[PDB]
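The next block holds one structure in the form of structure tokens; read it before the comments.
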Amino acid sequence: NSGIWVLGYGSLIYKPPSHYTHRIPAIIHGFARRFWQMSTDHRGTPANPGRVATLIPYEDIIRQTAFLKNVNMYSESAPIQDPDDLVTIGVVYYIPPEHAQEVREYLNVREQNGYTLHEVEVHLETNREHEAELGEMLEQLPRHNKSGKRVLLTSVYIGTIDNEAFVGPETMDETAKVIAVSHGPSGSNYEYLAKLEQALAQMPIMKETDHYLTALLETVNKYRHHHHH
């Protein structure tokens, strides 16, 4: 078999697949990350479902007024004019052939709650070590005409707007109250958001932006420790 490239944009950024051998920062164009997937098994419960991350493609954004309004509200590029105006940061992992089959099965079970497997293009933000170890591969990837970055086809888990766990569109006030208090077998819903925002904030990817995630964390923090009990 071949190896696999797996894109992480939520908890896979800071709780990675097993056995990976490369981990590269990745610019995902044409998708917005939203906390519009409910979690009844990890970060919430059947009685009180949490919220976890999913990616919403441009082609779905432009099919509902509520989605288009929400992306413009939080984006510097408002009004969003084209798919490349939507930017989400993540990382891509390489799993070598010897482990790809087993890691795929682990990730399928880890993401069982409504995610499906897709293939998307990302722009790589490589460092010099990546360029030393993977230069022969990078030279064979196309360079994007606008960004000048190498473009890589990578697999990705996405809760599509059709899946049973999808709760979008949801206003930030409603999403933040749920994240502030939900808690499941994996831990608090708050930890999932806070670790994701920290893992992105601590990535050495500079400004060359969708403010949703930082706005969400700010709202969650205001609601935290102000529950009725």
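Counting begins at 1 with the first residue displayed.
Structure method, as recorded: X-ray crystallography, 1.8 Å.
Keep in mind that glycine also has a Cβ here, set from the backbone N, Cα and C atoms.
Taken from Swiss-Prot, the feature active site, proton acceptor covers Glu111, and the record attributes it to similarity to another entry. Under the heading substrate binding site, Swiss-Prot lists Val6, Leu7, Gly8, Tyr9, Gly10, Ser11. Where Swiss-Prot documents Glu111 to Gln (Swiss-Prot position 115) as a mutagenesis experiment, the accompanying text is: Loss of catalytic activity against glutathione.
Structure with Swiss-Prot features highlighted.
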{"residue": "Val6", "record": "substrate binding site", "Cβ within 10 Å": "23"}
{"residue": "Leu7", "record": "substrate binding site", "Cβ within 10 Å": "28"}
{"residue": "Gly8", "record": "substrate binding site", "Cβ within 10 Å": "25"}
{"residue": "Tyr9", "record": "substrate binding site", "Cβ within 10 Å": "24"}
{"residue": "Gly10", "record": "substrate binding site", "Cβ within 10 Å": "24"}
{"residue": "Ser11", "record": "substrate binding site", "Cβ within 10 Å": "21"}
{"residue": "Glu111", "record": "mutagenesis position", "Cβ within 10 Å": "19"}
(request) Identify all same-chain residues not among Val6, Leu7, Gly8, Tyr9, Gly10, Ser11 whose C-beta atom falls within 8 angstroms of the centroid of the substrate site's C-beta atoms; report them in sequence order. (result) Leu12, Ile13, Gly90, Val91, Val156, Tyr157
(request) Where the model skips 4 residues between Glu208 and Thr209, what's the CA-CA distance in Å to the nearest whole number, could you check? (result) 10
(request) Fill in the CA-CA distance, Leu7 (substrate binding site) to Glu111 (mutagenesis position), as an integer in Å. (result) 13
(request) Whole-number Å only: compute the distance from the Cα of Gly8 (substrate binding site) to the Cα of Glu111 (mutagenesis position). (result) 12
